[PDB]
Amino acid sequence: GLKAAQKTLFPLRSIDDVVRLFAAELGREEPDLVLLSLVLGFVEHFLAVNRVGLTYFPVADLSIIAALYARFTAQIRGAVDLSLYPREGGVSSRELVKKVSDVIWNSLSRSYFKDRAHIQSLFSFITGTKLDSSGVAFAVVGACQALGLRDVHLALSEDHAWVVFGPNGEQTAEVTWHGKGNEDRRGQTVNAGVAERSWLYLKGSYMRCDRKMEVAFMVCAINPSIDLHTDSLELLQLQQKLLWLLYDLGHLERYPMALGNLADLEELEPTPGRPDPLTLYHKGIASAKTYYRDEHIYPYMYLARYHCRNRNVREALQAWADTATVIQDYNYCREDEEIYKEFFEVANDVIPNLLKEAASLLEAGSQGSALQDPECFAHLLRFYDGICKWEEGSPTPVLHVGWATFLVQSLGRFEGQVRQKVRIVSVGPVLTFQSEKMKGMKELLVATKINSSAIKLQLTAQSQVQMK
Amino acid sequence: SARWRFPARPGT
């Protein structure tokens, strides 16, 4: 069911031929999500899942891609009778969206591993009847487009995907599962999750995609991994070129994570004439501030990881502190465990290792060391403050004694003379705390000898010491 | 073996 203009670039014999197809689609009224995802999946299959016989690039012949396309459009159009679901005024109904969701869901293999690579695309859905969590939501949107439902669009948080539709684009529906061992909410709105102020629903500051942003999603969903050890250079290059295409057309303006992904790719292999990774990381942060009320975590995590890779201790600490300043205004809720795990690794592994190395380089006579900079100590404190404030009001606790040992260790990496230069001011470096835990910890933070037991008592729910 | 990750999540 492809239009004649959609077929004139085939066969696709190179990365650039793939890019030309994306450009042509992105120049149309609406880019064809089904065509583009099939093409990406096909190429990824033959560059990452099965490279046997690869010489340059897996040539995508029209007859193959068209046959796949027709399998998909036939499956959807035969299973969804639009006459059962009347459409007033270019608006879909919740029952129709539920129907499309159920058609995709009920098509999947009964039992398979959901965390496998390379099951994100409509190629995977057609050939293997397998999709990952977010891949289901994308497939529901692609099915909707195939049915002429122009109002149905992908919604994205930083760890989940669903659909928006309906009068004014205001209706939400769950269409896929989230995480492992969580209960399904398919068909429901996301309003309880917004109301709960969980990270998973971003307090309502989530991405509402247009069709061009849906193209960006599928590009970000490219997986170059061949195994844990090795990535496909061709798929990295394709992803990078497609991200620049979208960038230049304006389609990454409202997509912070995509700008961070692009930055990472640029660090690996810089494109002549293009912005530096740091510029792109800062663009991602600016997008979150501009469009999403500065309620996103990963723009700052992308930046912090860049600084941490480059052994920039000051700027790494600053960026994690900024991360924590975002999280502090959330409630930690049951399906937010991915961001918990990220903060836990930063506090209890990443920062300890950075400061350990800094302590060695300080012994070796580094000048300008983070460990002699009071502003760096302040960033460490602001990081913990944000985590403590996050916990306030939450249905799930965050902190425990396992966190306390690393806090005491990290505080200890700064000399008392450095720590004393931070002034902790109430509402040199000046710091205001937002959390009641850190407010109570203020006086302990400048002793020459850090009082480990006192700190542990202040950070945790523990209020007594051993009886004997 | 390679693993899924949420699209454009940072890190490895």
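Numbers in chain B come straight from Swiss-Prot, and the residues shown are 4-15, in order.
According to its header, this structure was worked out by X-ray crystallography, 1.5 Å.
Here the Cβ of each residue, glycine as well, is placed from N, Cα and C on the backbone.
As recorded in Swiss-Prot:
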| type | residues | note |
| --- | --- | --- |
| MUTAGEN | B:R6 to A | Reduced interaction with MEN1 |
| MUTAGEN | B:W7 to A | Reduced interaction with MEN1 |
| MUTAGEN | B:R8 to A | Reduced interaction with MEN1 |
| MUTAGEN | B:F9 to A | Loss of interaction with MEN1 |
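Annotated features taken from Swiss-Prot, shown on the structure.
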| residue | record | Cβ neighbours (10 Å) |
| --- | --- | --- |
| B:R6 | mutagenesis position | 13 |
| B:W7 | mutagenesis position | 20 |
| B:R8 | mutagenesis position | 17 |
| B:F9 | mutagenesis position | 19 |
Practice task
Work out the three-state DSSP category of B:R8 (mutagenesis position).
Solution key: coil
